[PDB]
Amino acid sequence: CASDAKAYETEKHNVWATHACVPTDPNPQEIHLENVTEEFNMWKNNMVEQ
Amino acid sequence: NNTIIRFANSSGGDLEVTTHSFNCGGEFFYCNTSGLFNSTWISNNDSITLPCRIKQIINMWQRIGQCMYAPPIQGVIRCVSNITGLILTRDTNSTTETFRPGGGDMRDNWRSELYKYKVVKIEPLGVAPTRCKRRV
Amino acid sequence: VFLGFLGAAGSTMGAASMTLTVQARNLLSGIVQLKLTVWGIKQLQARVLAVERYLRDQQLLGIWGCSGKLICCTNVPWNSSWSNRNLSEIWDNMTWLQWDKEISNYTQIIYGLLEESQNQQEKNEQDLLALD
Amino acid sequence: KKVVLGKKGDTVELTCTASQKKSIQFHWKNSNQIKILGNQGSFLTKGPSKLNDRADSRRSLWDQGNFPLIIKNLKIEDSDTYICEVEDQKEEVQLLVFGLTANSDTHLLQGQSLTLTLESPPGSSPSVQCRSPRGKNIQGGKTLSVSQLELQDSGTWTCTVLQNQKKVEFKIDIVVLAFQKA
């Protein structure tokens, strides 16, 4: 998992269904990758199933 | 070295904080400790009988919303213990100072012992200046 | 220059070798930091699998007498059948991903000699040098 | 600087709320640091204040993070600043208790006078306005007096006390005997 960091401050005896979840980093990192190309297949992406 | 010390019972209210609650072979006792906490001291057998009551339904740690029924015990019961400590609460404030017992929070019984202990985290790794230049 | 995790991934194998440690650190990473519950045994399982994942190959480097890893030499000669290219055709003109694309075919085959030859022979030999 | 107006002989509920919906240590004191009431775990304690026999909480709200000071049978001398101490934080409320009485408890005659007296705490300067069944209006501070009652003044008078932008309402029943013809 990973669900923000301030959402837990609302509390309300667990909102929706997230409390037991690692707080996010205050600086989410990224990096564009130059010269790197490859296939994307959303129709076989098992991230959805999980 | 010039004050007066008086002892009295609790302020009433709830039966659990008022009387003395303690364990004794599954049975729960509630005793009127007025027979103990009734004295005084100035400026500078014999035996005591304490009336007790029995209850089958009680609330532990003050956790409302739940209960517990203790089954009666057959035969005569006669537990034995030793009073090792007290739980007083300090109560026209320049000479006389009245005191009474207390309780409610059961963490007082554990702290009363664990004060002798503390837990620390060891950090094995350290550095320091030393006359040394490392060769290949 | 600090690039970042996998920061040299898009470069030649020669170039990438510059900063193998930046990757190495996070191969095991560490840190991370009503019972059961979802995630209750998942963070467990995952964090375990990380440790195993690491050591399984680390032990191989333990066997392949190096230990001081990231890079080390052997006494096993390269068989020309294993993708016959020149060094400039390899190291100065190919990424690690492109490399694996080919050499992956002989992985276990090469491991055979790495797992053995030198490890076997380097030793005995030494015991014999210890004769005097 | 919260202000609550009470009526003499009524009940009031002074609120305290923690950041979280759980029972924690709280304590109510007055402006002289005299303990009124608090908890010890789940138990109620009562301090050596003059409110002791008339102070309570609502323990069924403590698991909700609410720790109210309920004061019954309000007296004028219950007027004070009260402080709830909870989670290292202080919540302050000024209680002002008023009483309003007619000078007569007995039935009055037409043409007779009616005098209302506002009982008020030291240091308060309220305005009062009262209105009879017929719409007769009288205004004042301490004492409000109507010179001559009409038959049509018989019934429930409604009195508003204004203090600190707040108001509280008294209803007083006035009974008088008068002829049904001039």
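Chain D is numbered as in Swiss-Prot, which gives 26-207 for the residues shown.
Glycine too: its Cβ is placed from the backbone N, Cα and C atoms.
Per Swiss-Prot, domain 'Ig-like V-type' is recorded for D:26-125.
Non-local neighbourhood of D:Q65 (mutagenesis position): empty, since no residue in the same chain at least six residues away has a C-beta under 8 Å from its C-beta. D:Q65 to Y appears in Swiss-Prot as a mutagenesis experiment; the accompanying note says: Increases the affinity for MHCII; when associated with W-70; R-85 and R-88.
Annotation of the mutagenesis experiment D:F68 to I in Swiss-Prot: Abrogates the interaction with MHCII and T cell activation. Taken residue by residue with DSSP, D:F68 (mutagenesis position) is part of a strand.
Record note (Swiss-Prot), mutagenesis D:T70 to W: Increases the affinity for MHCII; when associated with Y-65; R-85 and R-88. The unchanged residue is displayed.
For D:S85 (mutagenesis position), the Cβ neighbour count at a 10 Å cut-off comes to 9, with all displayed protein chains included. What Swiss-Prot says about the mutagenesis result for D:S85 to R is this: Increases the affinity for MHCII; when associated with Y-65; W-70 and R-88.
Around D:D88 (mutagenesis position), the same-chain residues six or more apart in sequence whose CB sits under 8 Å from its CB are D:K46, D:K47, D:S48, listed in sequence order. DSSP gives D:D88 (mutagenesis position) a helix state. The mutagenesis experiment D:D88 to R is recorded by Swiss-Prot, whose note states: Increases the affinity for MHCII; when associated with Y-65; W-70 and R-85.
The domain 'Ig-like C2-type 1' annotation in Swiss-Prot covers D:126-203. The domain 'Ig-like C2-type 1' (D:126-203): residue composition by secondary structure is 3 helix, 43 strand, 32 coil, according to DSSP.
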- Note on the structure: Across every protein chain in view, the count of C-beta atoms other than its own within 10 A of the C-beta of D:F68 (mutagenesis position) is 19
- Taking the Cβ of D:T70 (mutagenesis position) as reference, which residues of that chain separated by at least 6 in sequence fall under 8 Å from it? D:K60, D:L62, D:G63, D:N64
- Helix, strand, coil residue numbers for the domain 'Ig-like V-type' (D:26-125) per DSSP? 12 helix, 50 strand, 38 coil
